[PDB]
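One structure below.
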Amino acid sequence: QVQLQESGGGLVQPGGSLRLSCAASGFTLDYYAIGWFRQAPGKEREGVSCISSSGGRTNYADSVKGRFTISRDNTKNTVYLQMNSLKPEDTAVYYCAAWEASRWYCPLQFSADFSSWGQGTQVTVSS
Amino acid sequence: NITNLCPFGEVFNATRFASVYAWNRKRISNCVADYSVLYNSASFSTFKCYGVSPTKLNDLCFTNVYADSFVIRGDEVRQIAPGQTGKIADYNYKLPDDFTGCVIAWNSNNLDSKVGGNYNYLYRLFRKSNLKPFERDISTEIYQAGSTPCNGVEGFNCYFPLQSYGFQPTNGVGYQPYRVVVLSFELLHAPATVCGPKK
Amino acid sequence: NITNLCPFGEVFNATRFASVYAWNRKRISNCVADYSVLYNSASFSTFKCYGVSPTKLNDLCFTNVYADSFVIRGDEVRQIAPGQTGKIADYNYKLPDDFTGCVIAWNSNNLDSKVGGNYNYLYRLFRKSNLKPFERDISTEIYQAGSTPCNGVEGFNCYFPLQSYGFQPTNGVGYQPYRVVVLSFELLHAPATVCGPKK
Amino acid sequence: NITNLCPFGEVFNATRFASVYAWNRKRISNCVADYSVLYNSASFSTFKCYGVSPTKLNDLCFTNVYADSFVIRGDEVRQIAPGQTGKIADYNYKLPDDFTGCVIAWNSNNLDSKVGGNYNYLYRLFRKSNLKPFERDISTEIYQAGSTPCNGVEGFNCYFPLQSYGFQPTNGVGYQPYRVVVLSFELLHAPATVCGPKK
Amino acid sequence: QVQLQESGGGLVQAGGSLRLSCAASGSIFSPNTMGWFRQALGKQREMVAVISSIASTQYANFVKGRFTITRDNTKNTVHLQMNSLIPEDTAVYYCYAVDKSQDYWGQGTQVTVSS
Amino acid sequence: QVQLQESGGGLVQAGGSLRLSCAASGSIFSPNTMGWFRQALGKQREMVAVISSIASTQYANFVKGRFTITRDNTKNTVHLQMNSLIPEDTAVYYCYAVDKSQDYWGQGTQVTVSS
């Protein structure tokens, strides 16, 4: 019953802002570190961002650093993603997935495996 | 009342892994086993622990451990869940439903994928029946699809038992190399030789 | 249930609207709010609610309402939203990116524009820093455009904060007066005070 | 004790497959059946059978057969299940929670997807009510998104139920066509018309 | 294999008129619903009207008040009369047959209007 | 409804002096900031001085060193003594109440100087 549901994606204007939340049902996502990933038409799933199980160790892609923000409501068992300064390149399908502390050293800067694959949501930017 | 450690690095930092049909094994006992060390290390893809809670692991005392090693592609890992069927679960390895232990997996592409392909790793498609749980099959006999008696000769209705894996970085996520070690444990009323870090 | 009335007449039918750096924050509580009337007033030019849909404002109950009603040029209304940028969205006032509330507005061309120019609306072009979400700065110090201090004296690199607007009926649609209301709601760990429409 | 067989190849291998709102149905009876071949056919990538394991299904007897076929986008497949939600499940085709039978599906990008997009398949995103089990009530009424009665006229808050799909080879697998057939067996206490091969 | 015979298109100047037609020669189980969809080069499918044999109108706002539809119940044919044509309206139109089991399609009638 | 009573203008020859005054009779929540502005016929709104009750001066360079403002904290009144007047500085003047909540506007004081 491990189900991750992405919501909040869609079409936004360049220069705007948006928010995603993917909700976890059937399991405690709190024990899980969550990575948000992205594939556009014609490109592979890239590592957009990664957050720890406790929210303390983090990663953003160089292309998304300084504009996008990961956060998680562990009490409400969901993970949120705030996008600012949208650009038309950002039109792509998104997923959030779960894995645990991936190395000696804490942070989630490195890629890992991504067990719980959600349906994904299309976030489009165009004007 | 023992101090020597279990060979977890040797288990995992091992250079070479076995194929899915043949796999590997380790009877592990008389050693110290640190799992808080492993559980928060995740140099791994899947911690899927059945009959056990991963937090409890370092807490746990075990009579013995058995270790299995083999490399798989991404698509068909899901077949390894007990109570599920797949060409692996049918014709490479059977898992008992009453499984106590934990499967651990991890993509190994920079290690086990080469551009020219790694065809030393074999994948059984044909068998007269599915194996019983926890079984190996190193048979070298050509499979007969039809009534033709192959008698050890390939050809029509005479099949290759184990197709060679094509592991390249060109492989997708579902086709890349994933080394997998299954840690089968028995929860038995016996000297618990694999006690974790405790006092 | 509870029955008092939220003083919208003192807000929407308010005779005068404040400037864009001297905002008035009205607190509304313990009263019934009729939002469908304004949604069916067949007047409101703008309708952007965030966090609660325009129609379920009229069946949900709220702990507190804080209201901000002023006059802005129509062209600049596009910077009134959470996480947006621009002179007003950054210099004046930021809506937090998860703002729960509504921006609703109706042009006041015949209400707040005079033929000689209703210059009573004053707008800053420069600041030492942009404000926070829902931050009010009414500080009036002469901004130091250059390195030289102004000492409260304008001149070279010494500019007044906020310049007037020539609000006239002759202004175009973008520059015409627009009466705009930003309402912030709180569904917090408190009893809902703006309630009633449960009928 | 019958002689007749069903044209499984004629019914399935037929190129003509319907849309989702107007899925095509077949009532099959009196026929000697062999589904083992279809099982190993693999073509139908998906295999989820409910009420029976597909292996024991082969020799079984069945009162009557309903084959319901269509073509679907890749991502929406999960919405098709007994007791399942989704825009198709709640707005195009709902399975009973007690559904007995199996769902099978194959890609068809090379058949049903065109680079210019194959918009011959419409989907009812909008409905006045949810879908009952086995409900194909083809209604194209312009739904009134607002309070104004649209009178079947598009405009302000007047949207259409059937939206087409851009099935292209350039589409993503989740956004690509899939040839899907669901077999439903009403195994009531009525004598079976279709059975397996045994005395 | 119901066939939807289409004819009545062509080249017409601005403000002219044409008369399309589609006929369902197949089984046509129970009542049907005969429709017109438009598709311009580079664009998706947009429904002109999804009028049924009985009722329910289903006229769109794109050419609101300029096109019309007539039912011939003797042969179950449907004729689409277009008046006061404009370059924007011009595209390829397919007849549509909802039927009771599944939907079918026309093979095309080119409509072009310019000056 | 804060009211600002303005008086002290009129007709004076070149080089003379008058004394304006504005008084905020309304609520005036917390500290305020009382200011003076100029408006000649055909121009914009031009700021004289936005001295706050506490500090910040806010004098302009136009009539630098000539006008002065005295603050009467007892009545929260602000007084504009303007000396050495010139036909250019003449306009109609309006006092201003920043308040805590909103800003309000005076009714006008005509100032005329010529020779």
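Numbering, chain C: per Swiss-Prot, residues 331-529 in sequence.
If you're wondering, the header gives electron microscopy, 6.1 Å.
For all residues, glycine too, the Cβ spot is worked out from N, Cα and C.
Copied over from Swiss-Prot, here are the features:
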DOMAIN    C:334-527  domain 'BetaCoV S1-CTD'
VARIANT   C:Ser371 to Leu  In strain: Omicron/BA.1
VARIANT   C:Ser371 to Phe  In strain: Omicron/BA.2, Omicron/BA.2.12.1, Omicron/BA.2.75, Omicron/BA.4, Omicron/BA.5, Omicron/BQ.1.1, Omicron/XBB.1.5, Omicron/EG.5.1
VARIANT   C:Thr376 to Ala  In strain: Omicron/BA.2, Omicron/BA.2.12.1, Omicron/BA.4, Omicron/BA.5, Omicron/BQ.1.1, Omicron/XBB.1.5, Omicron/EG.5.1
VARIANT   C:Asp405 to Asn  In strain: Omicron/BA.2, Omicron/BA.2.12.1, Omicron/BA.2.75, Omicron/BA.4, Omicron/BA.5, Omicron/BQ.1.1, Omicron/XBB.1.5, Omicron/EG.5.1; complete loss of interaction with host integrins
VARIANT   C:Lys417 to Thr  In strain: Gamma/P.1
VARIANT   C:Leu452 to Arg  In strain: Delta/B.1.617.2, Epsilon/B.1.427/B.1.429, Kappa/B.1.617.1, Lambda/C.37, 19B/501Y, Omicron/BA.4, Omicron/BA.5, Omicron/BQ.1.1; Contributes to cellular immunity evasion and increases infectivity
VARIANT   C:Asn460 to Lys  In strain: Omicron/BA.2.75, Omicron/BQ.1.1, Omicron/XBB.1.5, Omicron/EG.5.1
VARIANT   C:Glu484 to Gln  In strain: Kappa/B.1.617.1
VARIANT   C:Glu484 to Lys  In strain: Beta/B.1.351, Eta/B.1.525, Theta/P.3, Iota/B.1.526, B.1.1.318, Gamma/P.1, Zeta/P.2 and Mu/B.1.621; May enhance affinity to human ACE2 receptor
VARIANT   C:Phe486 to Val  In strain: Omicron/BA.4, Omicron/BA.5, Omicron/BQ.1.1
VARIANT   C:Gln493 to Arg  In strain: Omicron/BA.1, Omicron/BA.2, Omicron/BA.2.12.1
MUTAGEN   C:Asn501 to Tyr  Increased binding affinity to human ACE2
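Taking the features listed in Swiss-Prot, we show where each one sits on the structure.
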residue  : record               : Cβ within 10 Å
C:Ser371 : variant position     : 11
C:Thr376 : variant position     : 18
C:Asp405 : variant position     : 14
C:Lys417 : variant position     : 16
C:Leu452 : variant position     : 21
C:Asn460 : variant position     : 15
C:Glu484 : variant position     : 18
C:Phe486 : variant position     : 10
C:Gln493 : variant position     : 16
C:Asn501 : mutagenesis position : 18
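Comparing CA positions across the variant positions C:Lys417, C:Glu484, C:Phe486, the one lying closest to C:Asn501 (mutagenesis position) turns out to be C:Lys417. For chain F, the nearby variant positions by a Cβ gap under 8 A, listed in sequence order, are C:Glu484, drawn from C:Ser371, C:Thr376, C:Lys417, C:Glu484. Within 10 Å of C:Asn460 (variant position), judged by CA to CA distance, lie the following variant positions from the set C:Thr376, C:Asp405, C:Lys417, C:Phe486, C:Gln493: C:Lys417. C:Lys417 (variant position) is 20 Å away from C:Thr376 (variant position) when you measure Cα to Cα. If you take the Cα of C:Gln493 (variant position) and the Cα of C:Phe486 (variant position), they are about 17 angstrom apart, rounded to a whole number. Taking the Cα atom of each, C:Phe486 (variant position) and C:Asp405 (variant position) are about 31 angstrom apart. The two recorded residues, C:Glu484 (variant position) and C:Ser371 (variant position), show a Cα separation of 46 Å. The DSSP secondary structure for C:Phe486 (variant position) is coil. Of C:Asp405, C:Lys417, C:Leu452, all annotated as variant positions, the residue with the shortest Cα distance to C:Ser371 (variant position) is C:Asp405. For the recorded site, C:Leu452 (variant position), the DSSP three-state label reads strand. Rounded to a whole number, the C-alpha distance linking C:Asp405 (variant position) with C:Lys417 (variant position) is 12 angstrom.
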